[PDB]
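J.: Pasting a structure below so you can have a look.
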Amino acid sequence: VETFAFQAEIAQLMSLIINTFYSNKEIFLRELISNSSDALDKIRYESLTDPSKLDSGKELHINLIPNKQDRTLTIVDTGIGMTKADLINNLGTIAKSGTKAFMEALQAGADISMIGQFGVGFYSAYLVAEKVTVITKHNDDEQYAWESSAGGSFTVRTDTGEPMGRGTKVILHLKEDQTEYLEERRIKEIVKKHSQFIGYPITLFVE
Ligand SMILES: CN1CCN(C(=O)c2ccc(O)cc2)CC1
């Protein structure tokens, strides 16, 4: 297991997300679905000229999997996935510059729900999760697990878990007071409100 420090700006972003009073926490799901959609667009685009890119799975979709026993909400997509280098580089984001732009926007009146416009929407996971684990498989690499409970560091390891084929799985270990996001009607409400026009099937698993 390798342990890495977050860049200062990202640690700052995470601390802001964790400590700022902000009631509209539900936007985390919109942001994660949007990231999944972006990843799905990318593998679709690459497949247009190289069809073999879909040998690792032709179906392009998103699954939402609540688990009340483990207190986890998992978002799974069959998008392009991430290489180890992507994971280490802030999960394939320009998070340093994005965090800067987001901050400048906040000071200028904007609110936390606008986070996705700055390319750092992933970190909104920390509105509801005490720990986030990301399992990912890119065609050009092995399967990796990234994990962070914030506090300035993340880990990366080769994943010997269930093979994914291709894509990214975000496992949210929910805060004790955020278990509403495990309820079917709540998840349905949020997907209908914020993600009604996503261009891939979203399947909400039941328990
Ligand atoms: C373009 N695309 C590349 C890979 N990505 C992911 O695999 C991914 C999927 C879902 C997330 O929540 C975060 C990252 C992010 C953006």
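Chain A is numbered as in Swiss-Prot; shown residues: 17-223, in order.
When the header is checked for method, it gives X-ray crystallography, 1.6 Å.
Every residue, even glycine, has its Cβ placed from backbone N, Cα and C.
Under its mutagenesis annotations, Swiss-Prot gives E47 to A the following note: Strong ATP-binding. Strong interaction with HSF1, HIF1A, ERBB2, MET, KEAP1 and RHOBTB2. No effect on interaction with TSC1. Record note (Swiss-Prot), mutagenesis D93 to A: Impaired ATP-binding. Strong interaction with HIF1A, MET, KEAP1 and RHOBTB2. Loss of interaction with HSF1 and ERBB2. Los of interaction with TSC1. The unchanged residue is displayed. The annotation that Swiss-Prot gives for the mutagenesis experiment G97 to D reads: Abolishes ATPase activity.
Give me the local environment of each listed feature.
T.: Around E47 (mutagenesis position), the C-beta neighbours below 8 angstroms that are at least 6 residues distant in the chain are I131, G132, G137, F138, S140, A141.
In the three-state DSSP reading, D93 (mutagenesis position) counts as strand.
Of all the Cβ atoms in the protein chains shown, 28 others lie within 10 Å of the Cβ of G97 (mutagenesis position).
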J.: State the count of C-beta atoms found within 10 angstroms of the C-beta of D93 (mutagenesis position), not counting that atom itself.
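T.: Neighbour count, Cβ to Cβ under the 10 Å cut-off: 28.
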